[PDB]
Amino acid sequence: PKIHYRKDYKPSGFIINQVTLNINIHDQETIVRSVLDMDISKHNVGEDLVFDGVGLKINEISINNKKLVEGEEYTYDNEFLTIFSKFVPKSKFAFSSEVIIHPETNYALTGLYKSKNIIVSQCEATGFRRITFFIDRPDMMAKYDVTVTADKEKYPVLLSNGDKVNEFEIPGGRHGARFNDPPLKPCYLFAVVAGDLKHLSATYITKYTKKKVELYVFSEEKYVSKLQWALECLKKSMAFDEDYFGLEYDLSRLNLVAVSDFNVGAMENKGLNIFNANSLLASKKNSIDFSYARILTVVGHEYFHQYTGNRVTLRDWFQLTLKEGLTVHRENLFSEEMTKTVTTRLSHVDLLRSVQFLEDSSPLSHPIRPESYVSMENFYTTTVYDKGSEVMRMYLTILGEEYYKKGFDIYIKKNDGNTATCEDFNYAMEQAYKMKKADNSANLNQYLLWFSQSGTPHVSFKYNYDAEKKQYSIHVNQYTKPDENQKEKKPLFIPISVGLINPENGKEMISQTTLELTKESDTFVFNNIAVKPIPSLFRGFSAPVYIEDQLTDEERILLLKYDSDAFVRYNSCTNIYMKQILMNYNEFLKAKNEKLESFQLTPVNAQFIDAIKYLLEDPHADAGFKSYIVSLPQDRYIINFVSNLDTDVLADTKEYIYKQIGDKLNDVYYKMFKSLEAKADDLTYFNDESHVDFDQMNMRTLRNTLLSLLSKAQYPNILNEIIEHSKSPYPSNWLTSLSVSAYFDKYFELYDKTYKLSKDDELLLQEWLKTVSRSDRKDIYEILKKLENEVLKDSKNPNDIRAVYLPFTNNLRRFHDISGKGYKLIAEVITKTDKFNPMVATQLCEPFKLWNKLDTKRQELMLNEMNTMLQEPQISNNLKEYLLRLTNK
Ligand SMILES: O=C(CC1CCCCC1)N[C@@H](C(=O)NO)c1ccc(-c2cc(F)c(F)c(F)c2)cc1
Ligand SMILES: [Mg+2]
Ligand SMILES: [Mg+2]
Ligand SMILES: [Mg+2]
Ligand SMILES: [Mg+2]
Ligand SMILES: [Zn+2]
């Protein structure tokens, strides 16, 4: 396999100035004619002209309207079209081709493909070469003039980038549309859509230029009633970029299109953003609450790419985090402002420290700007996205909002209309840094290590207080464990947002303060500190690190009750739980290993339980935050702290801790579940899709979290509550009733009831599938077999396959059955899926990412299945590369 190296970047010996496409969609094939107006670049050295072109059937190819002859003048090997240099002109020339492609059978969903009755493209990263010949890399910027033709009855709506400049009838029931997009773009931002699409539209007027922008949101006819919230989100996105960043949309029209079959969330094709339907479509009757934040997030994300990715684009794919980390950061600023709830930031952190920290301590660990790749499809990772976002967010923490905005505008103004690199962004931030510090000798050279160094830093603390001197010190150390990318890890520039809490009254003792740790260790001293404080460390989770706060549980409780920062409160709770989990895990582990007839477990701290009760009973406290404090840390977060983790022993540990807390607080939980009903389930706005109340949804999250705790506990007569909950109009509630009924003999009654409610909406049925998949059932393998036979069958829809299998893989007790049967099942699904969709097959490998963190028996069982998958003769490039890296081969 060809390995591409970051350091090998060099401009092409060629230029493509103009692309003129004719895409003619027929019943059994699609014919693509393309003329490329090309030139020779200053870097040219008389090389062969080599085009990317994957899976293309050549009808003909020409240069300057002279037909080329295979073998003598060109070779094609289904991957590269090579035109021998003696036949390549030395000045401006036209290359033309006609190829045949087959979207109907393109089940990998890259290139041009059919999703139900919609023809749609996905070209990022290197999928344009599956549509026609190109030098398929993002620094090859060109103008596009695109004509699409199709059967008019099947495909009445035709879309591509740019302005629709002509529409015309064609003999035999066909029609065409021509789209001219004069601004330069990379080919991965090309898109085309054809289908019997229905829409909602609106006009947006920009803040400063007062330009009218037409907004269209499209779906298949069946789901046109689910388009409203997306349109609202798009308006919100435009306003936020205007309001925070001063950035307006530059084009006449923006189209959003939902398709049922999509490998990921959505795609920012210029003026023509294409979405997984689960990330664009919702209605209150047919969607769970999570859809509303999801659509807001994903519409926002694709919109913010119009500047960070589309107007300022990438020199090469090693710069991916420059557009993705930066656009996730913009998306997070947006969603935090729109939701006005602290759980938005907490949910980002929760994801990072479970999923991304697991990746960063796995054999897959990489920096946010890797040094090499083989598969571009495998390059899109939580490290590049979510650690990249945290690295982009640290610039805002370091500079503050005013100077951050100044630096961001410098980046935009300098690079608008051009490709760029991670260095360009750091440069812009550094200019702001000099301004802020009032020191042109200040620099951010050290900051670049965040782009190149892999692994999660560990930051630890020691404290000292002198009562007589009123002097407080915070001693800080950082460490990154060596890994396969760096033998020696350098100290990073780590911004530590801190407060000092007076333990007597809970008040702030210092102003807003961001410690800049730039060495392996440093001591920060504060004078005129009148009493020994409790430190509030890494407020807002100010760096993507393992925090070792070295606080007592008494101190952590005080922060949990009285600190001003939501993350530090949440983290202090997390840290109390982790200390308890590690202690009880070891106690259970020793009892298992030593085959003990009796033994003791350390109980949960009673003052901690009292603090949970205190917060729960506070009517002015936030419902979303409450739902976090009664939930143990994610299993994936816990596994970062345990070697040779015995999943059975962890399951027993969690069970003990939940039971300890429930035995004290269940009556509190029940009282809250009942008192929250009126506000949580208020139907006043149920038939208004413009009205979304994130606090109300958090009240339902709390009610559903409590109901789960009470059902597991077999709280007296709680089945009454479950049955009534199943009658709620909100899918979040009635799907919750299914999962919590797992503990009762009414489970299959609710299975049938909720199936009947779900089966006639494609996306709701996928949510029902997830609910079943994640049900805490002893007979879950039998249930999965029933889903396969009765509902999933041989669907190639990634949303169906992911819904049936991924939630189950998070079942700690059952997926990790010591027989290895869960590992066997998912590997069979991976191999089956790999035949038609390698990218999604590689997603389905997710539960194996922690294989070498488990107990020795489960390590062996997982490794056996990965080696079995690797031995499949027909294994894809994606899956082979991924599993070879994951298994350290
Ligand atoms: O859906 C996501 C989140 C991403 C999904 C992969 C794991 C990290 C998190 N990202 C979008 C995105 O950034 N939209 O602006 C995205 C990710 C990958 C791809 C993509 C799709 C392909 F079919 C493909 F072949 C490819 F190489 C990349 C397209 C969009
Ligand atoms: Mg083909
Ligand atoms: Mg406005
Ligand atoms: Mg379907
Ligand atoms: Mg390795
Ligand atoms: Zn993106």
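We number chain A the same way Swiss-Prot does; the residues here are 196-1084, in that order.
Determination method: X-ray crystallography, 1.5 Å.
In case you wondered, yes, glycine gets a Cβ from its N, Cα and C as well.
Sequence annotations record features per position, and here Swiss-Prot assigns active site, proton acceptor to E497 based on similarity to another entry. Neighbours of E497 (active site, proton acceptor), defined as other CB atoms within 10 A of its CB across all chains, total 27.
The feature peptide binding site is assigned by Swiss-Prot to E319, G460, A461, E463, with a large-scale study or a structure entry given as support. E319 (peptide binding site) is surrounded by 25 other CB atoms, counting those within 10 A of its CB over all protein chains shown.
Taken from Swiss-Prot, the feature Zn(2+) binding site applies to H496, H500, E519, supported by experimental evidence. Reduced to three states, the DSSP call for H500 (Zn(2+) binding site) is coil. When other Cβ atoms within 10 Å of the Cβ of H500 (Zn(2+) binding site) are tallied across all protein chains shown, the result is 26.
Around the Cβ of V459 (mutagenesis position), the same chain contributes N471, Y575, each under 8 angstroms and 6 or more positions distant in sequence. Under mutagenesis, Swiss-Prot gives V459 to P with this note: Severely affects substrate specificity. No effect on Zn(2+) binding.
Cβ neighbours within 10 Å of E463 (peptide binding site), excluding its own Cβ and spanning all shown chains: 23. In the three-state DSSP scheme, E519 (Zn(2+) binding site) falls into the helix class. The binding-site residues under consideration are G460, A461, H496, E519. Their Cβ neighbour counts within 10 Å are lowest for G460.
You'll find the Cα of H500 (Zn(2+) binding site) roughly 6 Å from the Cα of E463 (peptide binding site). Cα separation, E497 (active site, proton acceptor) to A461 (peptide binding site), rounded: 7 Å. In this structure, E519 are the recorded positions from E319, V459, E519 whose C-beta falls under 6 Å of some atom of ligand 6. In this structure, the C-alpha atom of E519 (Zn(2+) binding site) lies 13 angstrom from that of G460 (peptide binding site). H496 (Zn(2+) binding site) is 15 Å away from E319 (peptide binding site) when you measure Cα to Cα.
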